[PDB]
Amino acid sequence: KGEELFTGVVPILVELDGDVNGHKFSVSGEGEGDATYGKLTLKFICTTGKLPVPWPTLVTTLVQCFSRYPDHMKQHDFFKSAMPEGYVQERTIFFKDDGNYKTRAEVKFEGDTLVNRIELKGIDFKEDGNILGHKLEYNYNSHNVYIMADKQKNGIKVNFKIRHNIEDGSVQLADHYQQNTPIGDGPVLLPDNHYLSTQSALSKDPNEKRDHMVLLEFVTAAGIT
């Protein structure tokens, strides 16, 4: 049922409103996903002016239904199974020795288009830490995203560690704790334990003068053979 919605190229819309230490901002993104290849291509624009946090810190917040699940793992793909009604995705992201983001998003189809609508709230950030101080490099590392069933909520629980390169050569860790629960009442796939292997490339549109991020991302499910 849900998986059939992902056999081809799907348009994606992302809309985020944020407030980090009282700095309010909005981000809009557009692009497309091709789950057959685990592939996402998107361009994000800060629609309120200058983004008050580094772009890389928003990548995880800004559609894991575009992950490539190998055929032998298709019974473990919660994300697609919740479609088209969708799922709620909630996180706390702990920036080591700094503040935290808490996010809530709804991921679902509107017509033909896969939409990610997010509210983000950041608190306890240091004024001249790596986030508010803009000390993170404009790049992105490759990670493993660990997934387990959460049967009482008919959903999944997800944990991983994001590594952000700091401009001095060091690393800013961002520990992610995540919960996804279906919006609809229908059956979903509750998975055995497994992970997603991720890679992401960040770039700039040379003709774009707005504060923005171009993202190319590949993600593949693994850990069950």
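Since chain A takes its numbers from Swiss-Prot, the residues it shows come out as 3-64, 68-230.
When the header is checked for method, it gives X-ray crystallography, 1.5 Å.
Cβ coordinates come from backbone N, Cα and C, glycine included.
As recorded in Swiss-Prot:
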MUTAGEN   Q69 to L  In RSGFP4; increases fluorescence and shifts the major exitation peak to 489-490 nm; when associated with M-64 and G-65
MUTAGEN   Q69 to M  In Citrinine; leads to excitation and emission peaks of 516 and 529 nm, respectively; when associated with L-68; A-72 and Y-203
MUTAGEN   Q80 to R  In Azurite; shifts the excitation and emission spectra to shorter wavelengths and increases quantum yields compared to BFP; when associated with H-66; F-145; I-150 and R-224
MUTAGEN   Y145 to C  In mut1.9; shifts fluorescence lifetime from 3.03 to 2.74 ns
MUTAGEN   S147 to P  Increases fluorescence at warmer temperatures such as 37 degrees Celsius
MUTAGEN   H148 to D  In Cerulean; leads to improved quantum yield, a higher extinction coefficient and is 2.5-fold brighter than ECFP; when associated with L-64; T-65; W-66; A-72; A-145; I-146; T-153 and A-163
MUTAGEN   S202 to F  In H9; increases fluorescence at 395 nm excitation; when associated with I-203
Quiz item: Residues with Cβ closer than 8 Å to the Cβ of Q69 (mutagenesis position), same chain and 6+ apart in sequence?
Solution: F84, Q94, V150, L201, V224
Quiz item: Which of the three DSSP states, helix, strand or coil, fits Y145 (mutagenesis position)?
Solution: coil
Practice problem: Identify, in sequence order, the residues in the chain of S147 (mutagenesis position) that are 6 or more apart from it along the sequence and have a CB within less than 8 Å of its CB; answer 'none' if there are none. | Solution: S202, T203, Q204, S205
Exercise. Would you count the other C-beta atoms found within 10 angstroms of the C-beta of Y145 (mutagenesis position) for me?
Key: 23
Practice problem: Mind checking which of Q80, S202 has the fewest other CB atoms within 10 A of its CB? They're the mutagenesis positions. | Solution: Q80
Exercise. Could you list the residues of the same chain, at least six apart in sequence, whose Cβ is under 8 A from the Cβ of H148 (mutagenesis position)?
Key: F165, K166, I167, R168, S202, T203
Self-check item: Distance from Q80 (mutagenesis position) back to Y145 (mutagenesis position), taken between C-alpha atoms, in Å
Solution: 30
Quiz item: Which of the three DSSP states, helix, strand or coil, fits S202 (mutagenesis position)?
Solution: strand
